[PDB]
Amino acid sequence: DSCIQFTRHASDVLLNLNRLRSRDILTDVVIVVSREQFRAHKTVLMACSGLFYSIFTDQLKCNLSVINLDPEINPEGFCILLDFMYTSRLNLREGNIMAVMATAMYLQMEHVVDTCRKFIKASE
Amino acid sequence: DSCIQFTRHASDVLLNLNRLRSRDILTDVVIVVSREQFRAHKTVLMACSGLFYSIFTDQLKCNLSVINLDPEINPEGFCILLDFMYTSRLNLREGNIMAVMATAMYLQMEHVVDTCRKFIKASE
Amino acid sequence: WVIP
Amino acid sequence: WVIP
Ligand SMILES: O=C1Cc2cc(Nc3nc(Cl)ncc3Br)ccc2N1
Ligand SMILES: O=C1Cc2cc(Nc3nc(Cl)ncc3Br)ccc2N1
Ligand SMILES: [Cl-]
Ligand SMILES: [Cl-]
């Protein structure tokens, strides 16, 4: 086509979606990770995770307001990944890398799994 | 912080939200523009438009499944802007620039209004 | 704005 | 991935 493109548009959209998340505006699901609860937008979760994409396209699960993750999932690892979904920034540290990689594999977040594998390979 | 950032994340999120829109997945509102209807995600509309942000943060309008725009709004101009919201690409043409600018002013989409004003000033 |  |  003959379209023009606004370079910062996608980043500005995500920044605003994160602002809605911070103020709990139009969040439509609670993700339960053991004793912790995380409110989010189903659409953002699907856009970032192969697991959430599969969950919310299911004709029965699409209508659930609460989703319980596998008990092996670490709430801190999930929190780090939820923040990454809404910001593009990943708080990857020596102390959390194993939990973050395990959580990203479960959530099916391929680019996160890739950087974790590379950071782990560098330290061996 | 000491975060790392994935450059393409925001663009990939928006591409996936547009894929959900194309398949009519988890759309939660119909925007009525005269005889035309446009299905969308309230969160994406709020993230792109000062008017939709104001509408869906209202305690009564947040619950509406149908929103009727002012009858002066052109359905083609709205369609072009809805596509821009989900893609960052704006189909700005000599034949549609006036309708697109009028629609972007109504929707409170400041960057679109700015490029329309500049393209109009160049042709005078 | 750019030419994509 | 980059250092932002
Ligand atoms: O690593 C990742 C990230 C991700 C996101 C989605 N999400 C969607 N995929 C498609 Cl094709 N359409 C709409 C949506 Br929402 C699917 C798989 C994966 N795997
Ligand atoms: O030209 C524009 C585009 C735009 C978008 C929003 N959307 C939001 N703004 C804020 Cl501050 N927080 C969350 C959201 Br969603 C507000 C105003 C405007 N004006
Ligand atoms: Cl990812
Ligand atoms: Cl804009």
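Going by Swiss-Prot, the residues shown for chain A are 6-129, listed in order.
Quick check of the header: X-ray crystallography, 1.8 Å.
Cβ coordinates come from backbone N, Cα and C, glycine included.
With a cut-off of 8 Å between CB atoms and residues at least 6 apart in sequence, the same chain places nothing near A:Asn21 (mutagenesis position). Here Swiss-Prot notes a mutagenesis experiment, A:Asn21 to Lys, with the remark: Abolishes interaction with NCOR2 and HDAC2, no effect on interaction with CTBP1 and transcriptional autoinhibition; when associated with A-116 and 376-Q--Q-379.
Note on the domain 'BTB' (A:32-99): DSSP counts are 30 helix, 15 strand, 23 coil. Residues or ranges marked as domain 'BTB' by Swiss-Prot on the basis of sequence analysis: A:32-99.
For the published mutagenesis A:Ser59 to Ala, Swiss-Prot gives the following note: Abolished ubiquitination by the SCF(FBXL17) complex. Summarising the environment of A:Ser59 (mutagenesis position), the number of other Cβ atoms within 10 Å of its Cβ, over all protein chains shown, is 12.
All protein chains shown were included, and the count of other CB atoms within 10 Å of the CB of A:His116 (mutagenesis position) stands at 16. Taken residue by residue with DSSP, A:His116 (mutagenesis position) is part of a helix. According to Swiss-Prot, the mutagenesis experiment A:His116 to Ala carries the annotation: Abolishes interaction with NCOR2 and HDAC2, no effect on interaction with CTBP1 and transcriptional autoinhibition; when associated with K-21 and 376-Q--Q-379.
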Of A:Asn21, A:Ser59, A:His116, mutagenesis positions neighbouring ligand 2, Cβ under 6 A: A:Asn21
Pop the Cα-Cα gap between A:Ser59 (mutagenesis position) and A:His116 (mutagenesis position) into the table, whole Å please. 18
Under a three-state DSSP reduction, the secondary structure at A:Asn21 (mutagenesis position) is helix
Applying an 8 Å Cβ threshold (strictly under) against chain B, tell me which of the mutagenesis positions A:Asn21, A:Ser59, A:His116 fall inside, in sequence order. A:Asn21, A:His116
